[PDB]
Amino acid sequence: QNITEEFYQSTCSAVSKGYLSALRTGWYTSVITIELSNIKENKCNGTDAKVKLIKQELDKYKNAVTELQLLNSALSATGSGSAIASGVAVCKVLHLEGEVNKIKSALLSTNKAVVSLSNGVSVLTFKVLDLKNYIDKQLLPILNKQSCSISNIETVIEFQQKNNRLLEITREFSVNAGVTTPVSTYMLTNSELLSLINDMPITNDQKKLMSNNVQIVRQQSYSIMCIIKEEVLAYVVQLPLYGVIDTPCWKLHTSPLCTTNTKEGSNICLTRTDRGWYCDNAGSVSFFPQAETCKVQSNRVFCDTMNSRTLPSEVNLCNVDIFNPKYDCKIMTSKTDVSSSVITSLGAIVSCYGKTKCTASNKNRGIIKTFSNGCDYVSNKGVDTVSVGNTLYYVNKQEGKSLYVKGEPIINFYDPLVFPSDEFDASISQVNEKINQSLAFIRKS
Amino acid sequence: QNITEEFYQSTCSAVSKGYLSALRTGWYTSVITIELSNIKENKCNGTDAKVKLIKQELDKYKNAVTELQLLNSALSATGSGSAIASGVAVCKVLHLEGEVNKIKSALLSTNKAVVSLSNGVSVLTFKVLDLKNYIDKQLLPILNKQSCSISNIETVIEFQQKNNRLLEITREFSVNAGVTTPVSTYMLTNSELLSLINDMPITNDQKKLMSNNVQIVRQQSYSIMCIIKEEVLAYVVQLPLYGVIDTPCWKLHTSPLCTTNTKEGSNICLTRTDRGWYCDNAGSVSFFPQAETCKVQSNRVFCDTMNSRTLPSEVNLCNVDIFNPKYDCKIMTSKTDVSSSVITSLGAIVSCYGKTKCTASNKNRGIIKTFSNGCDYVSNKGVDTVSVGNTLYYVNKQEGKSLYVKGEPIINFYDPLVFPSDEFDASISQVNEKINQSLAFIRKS
Amino acid sequence: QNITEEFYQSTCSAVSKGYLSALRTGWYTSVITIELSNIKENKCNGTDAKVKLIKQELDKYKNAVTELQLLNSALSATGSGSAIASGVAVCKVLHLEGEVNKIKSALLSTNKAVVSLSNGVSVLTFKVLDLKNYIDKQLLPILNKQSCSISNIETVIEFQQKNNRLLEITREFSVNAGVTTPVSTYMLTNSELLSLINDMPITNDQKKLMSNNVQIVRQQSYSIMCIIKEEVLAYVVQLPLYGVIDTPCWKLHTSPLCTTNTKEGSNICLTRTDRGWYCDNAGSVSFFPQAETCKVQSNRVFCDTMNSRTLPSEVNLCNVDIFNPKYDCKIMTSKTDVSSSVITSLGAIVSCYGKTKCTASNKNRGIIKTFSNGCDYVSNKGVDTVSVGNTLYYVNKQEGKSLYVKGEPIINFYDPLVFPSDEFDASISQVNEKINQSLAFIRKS
């Protein structure tokens, strides 16, 4: 079994079944903190070049802290916006009153610890960088003098190494208005992310999914700059929670269906509008119109429910009978008979109209299929490329069976004289109720 | 007062009033220069590892300069494009003939100075990096020899520190075709940007707005690579000017309005198309259809006028009476009764149709409101989340009064048999003039 | 000659002729390899600060390698997707079985060498970094001991310099799901890219085009992370091939055309929908609807054929006679008489309707042209800016002749009572066949 595909010659559409859902439904916010060192501008009387490198290094530390302070203005938000709303809610708790002392006390003994906030949110806190312990115990005795004298270059490089992460975090936040996605390694390293997942209150099997797909979790996470307060810098990393797992998913590919009679071009067209990803979800179906929202790993589909529409489960009847009386299947009518192709999971839909050259070829055996006027389909078995006019498409070399469901093209059932041929967002019954309107004008006059 | 909100049950739309405009209307171009050092490839006879680090460091300097020279090809542009047209105009003045000597003479004594160009543009010039003074007075005597001998690692690190900014500037320009936005700290640091704002010929109050919102000025600025010429590298930072300030702004949220009779789904819908940001501007109204163009800070709305349409001030009458005879209010008709929600500034519009579960809940008190078939609205008072089907929305926790304007849903005034139910971009009178067309066909036959 | 422009008052459209095509039609994949050093975690007994800097430096090397290993999960793909399909095909060959040994043997003696793969693809292989030779011959004898003793800071900096490129490559790949575009200098330096172009099996003249436009080749290239296998890291840089060169290209600008009678606003509009870039290509015309797909250098247009539609060459007849019986010209009808402007290559189209102030001005001479109600056009000769309402447009200061083709506005030929004024995607004959439908209802009743 695994990934299969069904093409409907009747409706010029294909369905890629066999996928398993993982759907984002929740968020887990985590507060990542960096201890900072509050220091006044010292005046080391000596002009030692070893110290001058430390002084200008310290200025980059000061400018980064100041840059982070200029982003706190940023945080107030509009309007939906709901993607980071759970993380922004945590930043507001960090302001009052003040809640930072509880994070300092918990991270005073360790680096990763759980903290309960004043609004009930129990957050995993992390201490990824301790700049305060460094600059005070190893840089303070160098500048806290008249003259400078004792200073080594290993401390200059050690400072640049411990500093660098901060500069990187500030740089990413600066050119992203305080919110970045995906979450970079500098925002949260893999060892920190893998440890963070293992400590989250989630299922034992949900941990293995996020651990086996850490690169996907980053692409669906947010890093939100919160406060800079009392020798502490804090930002929230908002991790996704997948409440819908292992339910079936299928991808719908649609292409224009037009009549191909010998006339100059006076033909009627028809195109299904319900293309996108579909996944069973809580007795209904979550529909994702923008395919760029879902990321497919192998046979698994990672989507965000916030970018989805929920349809009745009867929406799948359009893939069995477009004229079913249970669900009014969505179509659109026009006369734009321009050739195009869609590359499916295990094949390619080709809508060839006019004088366009539509072929499917093998890279060593030449052309193996030529498409006639109308909507057709070819499997990826033996095919390497698809050519429509002057643009070349590459067929997916994924293994799987393709089922060609032969059927009469639906557009042939309509009389072109009575056909409403410019419906932008209609449906099957919506076209039928308009055909009856035109027939009433003609017969009863 | 401050931020308030009005919901119109009649038209399924809400207005978020109480905002204050800042609108970009102009540009201030500034030329940021880096003195470079023109050096031929020296052959230091010794293989000293301290010098080999300087030699490969110097190669990164040469490759960055060469990379900047490959971007000057880039600059010619199409086509609108008008965002950087004022900055590109300055780059063309820098080419002739040559104007760079005037920038060298002005920046020979200081770092920030005003320069008048050959085409009347008086530009604030900046000298942010002096690589020529460094490599000639501290790196030239090291390689300008047979053997190498005297060379310290502090000079190797000092070179990497003075170099780094340049490498960063070239890297950002390289992967952005010579134009970057927002303007990063490496393109122009905060102290440089804050100083640059204080020297601009603008109002005393306009300086405080840009100084208090430096992160917003960056997001609406452009860094444009100009020339590399005579031991000088120059690029233009194009800063925004806000000519419209403190005028009222309001955001319009619209949602589908459909009849909800018990039939299988044979209902007529209606949706206002004029959603977006609106701001009073010079006796008219600037309309921003793409909400992503405006950035809201607190009660202040930062927009770019180049991405806006100018409508008569009577367009606000659609928020008082959709049937007013002064302005033909824009709507669209369809039959897509699919449930959805819109999160407003101080609430949420919910369009619930069919069997979809539409609720609004508090995180500790449970469900506090359930939405019936039709278009309704709930305030953010006491509400934490909104659920429509399988997708969960977070309501904005901003403080403000919400006004529920009760009224008969406008869709109930239309006879479904005579209703043109697939108008993609129509209006109130446009639907009425089409209803009269259908009534003339039926009665006078 | 060179760049010229023709404005059609009849159809409210302008054509920017005189451009020369370069069209992507193929891909050249190149495997860029970095030799890595497989090392177990040593325990240098001494706590030497010079070695502690090497140890933490070595950890960044280990984390980057681990980060690259977490991206190999990523590679499986959907669905079209065809942009990197030729590069993904090479990554799959690198997996079996194993093909990496052939790359090691070829790059054992040199750095750039040609390799023939097991699936016939002859790929240019590159060895841009030799970390294995460094860490084994200069870092292994430092940590491969009890105690540590001999260790210099020049080796610490040398390691950071040789390391840095790798960290950069991993960072870009990490936040881009293993595929980056444009190809940065760290993925492939200019000297490497210029050398790579010179060794490709392409025409002598095609090499000069890619060498003279290396910044454009990067913007149309892809860097694809392949495998990490046997002390080797490999990623594919997918370079564009331009099979269509020096064929004519022209850009079509369209704007709404509406009647301007004195009524309240009861006017009919008409707008050509076929705007975009057009280039002659293999006896047909490649049409690029999204202008952001093509990049114009001087008079040369760089486009990707995968983002194009192929139309019959008769599509240009709409720029000579919109009513020609050979090609049914695509238009759309509405009543949205809102003022707007389009900046062409050598002028500006202005659609002024209602009470909107539409002007074209010179920066020193003031207003030089005021636009009346209707669709007009002004050349860039003497014009600096165009004002429509509250938004200001900058006209392109490119040199070239503009031809004003006077003609009766096409919208004046239609009777508003019989005009179908809400066609979303129609054509000339499509509107005529609908006008005849309404005339049959009225006369034969």
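Going from the start of the chain as shown, residues are counted 1 onward.
Per the header: X-ray crystallography, 2.9 Å.
A Cβ is built for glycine as well, from the same backbone N, Cα and C atoms used for every other residue.
Sequence-distant neighbours of A:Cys12 (mutagenesis position): residues of the same chain at least 6 apart with a C-beta under 8 Å from its C-beta are A:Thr254, A:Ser255, A:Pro256, A:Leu257, A:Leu270, A:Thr271, A:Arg272, A:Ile349, A:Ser351, A:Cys375, A:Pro409. A:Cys12 to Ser (Swiss-Prot position 37) appears in Swiss-Prot as a published mutagenesis result, with the remark: Impairs translation or folding of the F protein.
Over all protein chains present, the Cβ of A:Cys44 (mutagenesis position) has 19 other Cβ atoms lying within 10 Å. A:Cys44 to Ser (Swiss-Prot position 69) appears in Swiss-Prot as a published mutagenesis result, with the remark: Impairs translation or folding of the F protein.
When secondary structure is read from DSSP and collapsed to three states, A:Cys148 (mutagenesis position) falls in the coil class. The number of other Cβ atoms within 10 Å of the Cβ belonging to A:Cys148 (mutagenesis position), over all protein chains shown, comes to 19. One entry in Swiss-Prot concerns the mutagenesis experiment A:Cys148 to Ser (Swiss-Prot position 212). Its note says: No effect on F1 and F2 structure and glycosylation.
Under the three-state DSSP scheme, A:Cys249 (mutagenesis position) falls in the strand class. Cβ neighbours within 10 Å of A:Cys249 (mutagenesis position), excluding its own Cβ and spanning all shown chains: 28. Here Swiss-Prot describes A:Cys249 to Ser (Swiss-Prot position 313) as a published mutagenesis experiment; the accompanying note says: Impairs translation or folding of the F protein.
Less than 8 angstroms from the CB of A:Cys318 (mutagenesis position) sit A:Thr11, A:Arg272, A:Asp274, A:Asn324, A:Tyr327, A:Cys329, A:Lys330, each of them six or more residues away in the same chain. Here Swiss-Prot describes A:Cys318 to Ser (Swiss-Prot position 382) as a published mutagenesis experiment; the accompanying note says: No effect on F1 and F2 structure and glycosylation.
Residue environment of A:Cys358 (mutagenesis position) contains 21 other Cβ atoms, counted within 10 Å of its Cβ in all protein chains. Looking at Swiss-Prot, you'll find the mutagenesis A:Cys358 to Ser (Swiss-Prot position 422) noted as follows: No effect on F1 and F2 structure and glycosylation.
Per Cα geometry, A:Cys358 is the residue among the mutagenesis positions A:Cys44, A:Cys148, A:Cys358 nearest to A:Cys249 (mutagenesis position).
DSSP assigns A:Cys12 (mutagenesis position) to coil in the three-state reduction, placing it in neither a helix nor a strand. Here A:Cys44 (mutagenesis position) is positioned 77 angstrom away from A:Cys358 (mutagenesis position), judged by their C-alpha atoms. The separation of A:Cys148 (mutagenesis position) from A:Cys44 (mutagenesis position), Cα to Cα, is 6 Å.
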